[PDB]
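Engineer: Handing you a structure now.
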Amino acid sequence: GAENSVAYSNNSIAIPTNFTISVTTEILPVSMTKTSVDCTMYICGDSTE
Amino acid sequence: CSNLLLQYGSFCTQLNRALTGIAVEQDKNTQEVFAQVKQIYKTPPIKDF
Amino acid sequence: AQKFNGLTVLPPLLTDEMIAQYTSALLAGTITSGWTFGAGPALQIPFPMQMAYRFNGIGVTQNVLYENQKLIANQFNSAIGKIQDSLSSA
Amino acid sequence: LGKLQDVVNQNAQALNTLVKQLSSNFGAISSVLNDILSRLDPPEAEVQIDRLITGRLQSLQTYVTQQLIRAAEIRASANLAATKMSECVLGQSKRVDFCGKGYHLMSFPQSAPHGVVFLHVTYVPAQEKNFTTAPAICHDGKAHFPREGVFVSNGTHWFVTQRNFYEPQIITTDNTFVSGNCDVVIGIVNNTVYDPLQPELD
Ligand SMILES: *[C@@H]1O[C@H](CO)[C@@H](O[C@@H]2O[C@H](CO)[C@@H](O)[C@H](O)[C@H]2NC(C)=O)[C@H](O)[C@H]1NC(C)=O
Ligand SMILES: *[C@@H]1O[C@H](CO)[C@@H](O[C@@H]2O[C@H](CO)[C@@H](O)[C@H](O)[C@H]2NC(C)=O)[C@H](O)[C@H]1NC(C)=O
Ligand SMILES: *[C@@H]1O[C@H](CO)[C@@H](O[C@@H]2O[C@H](CO)[C@@H](O)[C@H](O)[C@H]2NC(C)=O)[C@H](O)[C@H]1NC(C)=O
Ligand SMILES: *[C@@H]1O[C@H](CO)[C@@H](O)[C@H](O)[C@H]1NC(C)=O
Ligand SMILES: *[C@@H]1O[C@H](CO)[C@@H](O)[C@H](O)[C@H]1NC(C)=O
């Protein structure tokens, strides 16, 4: 990060005088594709054996 | 031994991809905990708190 | 070791020195700014004012810290000594 | 979008790997089970069929385990998203750095394909000014402490302003309370209190 130092004193304070309304984007997945797998069609083809 | 491994190369692909995902998740875990701030704040030389 | 059989160990992206630097930066921010640096630009504040600010968050009026600041500081130092001694004793 | 793309690409590549598993012989003499049946008798080609069965079972079991782990991760992410909705969206959350970087006000959920996004509205300060502060004010031997603000000075006089905005106000009784004597705080300053009841009683 940026190497910066904060001026610290026992009788020094910083009171903000202005503000900026910011919007932060967060991406969260909640679901995935629902797949169904059966052995008889996957493991076997068209053979009874 | 390698010639018979082409019959199971897909399995090796899944294993290698799973280990790579585990490693990159382990790398990403440290960034989500310690890298909360993007500015390195220096400790002031005055220790009178 | 455990690397002779192809079981290579990947080094971490962040070394212990960088993790220590991050922890020291967080410590400096939390003693010199409180919570302003965690939600915006860092704002300087005295530590007794920040301690009274934490006191106001738990329903205790801030007038009680400055009356017995030495007592609370001594209790904090003794607690730090106690945790340091307990961690040395896994 | 990285989070929403991984959950689709991983499933697609798992399906592709499942398809690719049927193109391997698993040590047998053929990949398709029809070829060995057409070229060899079923009493003799039983061991190749069983080897193919074991290989397909192993591949399906590995796919099921991978899908179960992915479903567990999706369940954890969905629980996190539900908590984020119920806290940041359906009200204002006091948890700092949970609904975005800054002081959270509200959030606007939006529909996403196989996911959800949150448009958090934060409150970050922009410009700050250095001020000289004092934790208490000694008026007449009674130490005055601010109720919700903090004492600040611009060099000549003193004011009291709130924590997240600079709104200077005259030091009065209505926003300060007394507690004990004056010789109890290590750092105190001398000043005067308005006491706005005194000019009105005349
Ligand atoms: C707080 O910051 C905002 C954002 O910069 C300031 O608004 C700007 O003010 C200047 C001059 O008054 C205008 O030229 C800009 O167009 C304004 N921008 C916006 C987005 O409105 C505002 O003046 C600042 N307030 C104080 C007290 O400094
Ligand atoms: C510090 O604040 C005080 C109080 O507002 C300032 O004093 C006033 O300044 C205005 C600006 O010209 C004058 O109109 C008033 O008559 C002043 N009042 C008194 C009681 O002096 C003072 O100027 C400020 N100082 C600085 C350096 O900003
Ligand atoms: C703040 O006010 C107090 C009391 O008004 C001052 O304490 C007095 O200091 C003088 C000399 O410094 C002594 O002669 C008095 O006996 C003290 N009185 C009391 C009640 O302690 C104090 O000095 C003032 N501080 C500043 C910085 O002016
Ligand atoms: C206020 O002044 C101090 C020194 O007097 C300085 O270190 C600090 O950066 C200043 N703060 C601002 C916001 O300018
Ligand atoms: C602040 O600390 C300095 C350095 O120790 C000291 O000289 C000064 O008196 C202190 N001020 C207060 C109000 O405690």
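Note that chain A is numbered according to Swiss-Prot, with residues 700-748 shown in order.
So how was this one determined? The header says electron microscopy, 3.4 Å.
Just so it is clear, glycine is given a Cβ too, placed from its N, Cα and C backbone atoms.
Checked Swiss-Prot, it gives:
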type    : residues        : note
VARIANT : A:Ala701 to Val : In strain: Beta/B.1.351, Iota/B.1.526
VARIANT : A:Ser704 to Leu : In strain: Omicron/BA.2.12.1
VARIANT : A:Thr716 to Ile : In strain: Alpha/B.1.1.7
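Map the listed features onto the structure and describe their local environment.
Structural biologist: In this view, A:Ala701 (variant position) is surrounded by 7 other Cβ atoms within 10 Å of its Cβ, with every protein chain counted. According to DSSP, A:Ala701 (variant position) is assigned to a strand segment.
Within the same chain, no residue at least 6 positions away from A:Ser704 (variant position) has a Cβ under 8 Å from its Cβ.
Less than 8 angstroms from the CB of A:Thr716 (variant position) sits no same-chain residue that is six or more residues away. A coil conformation is recorded for A:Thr716 (variant position) in the three-state DSSP classification, outside any helix or strand.
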Engineer: For chain D, give the subset of the variant positions A:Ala701, A:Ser704, A:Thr716 whose C-beta is less than 8 angstroms from one of that chain's C-beta atoms, in sequence order, otherwise 'none'.
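Structural biologist: Sorted by position along the sequence, the hits are A:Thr716.
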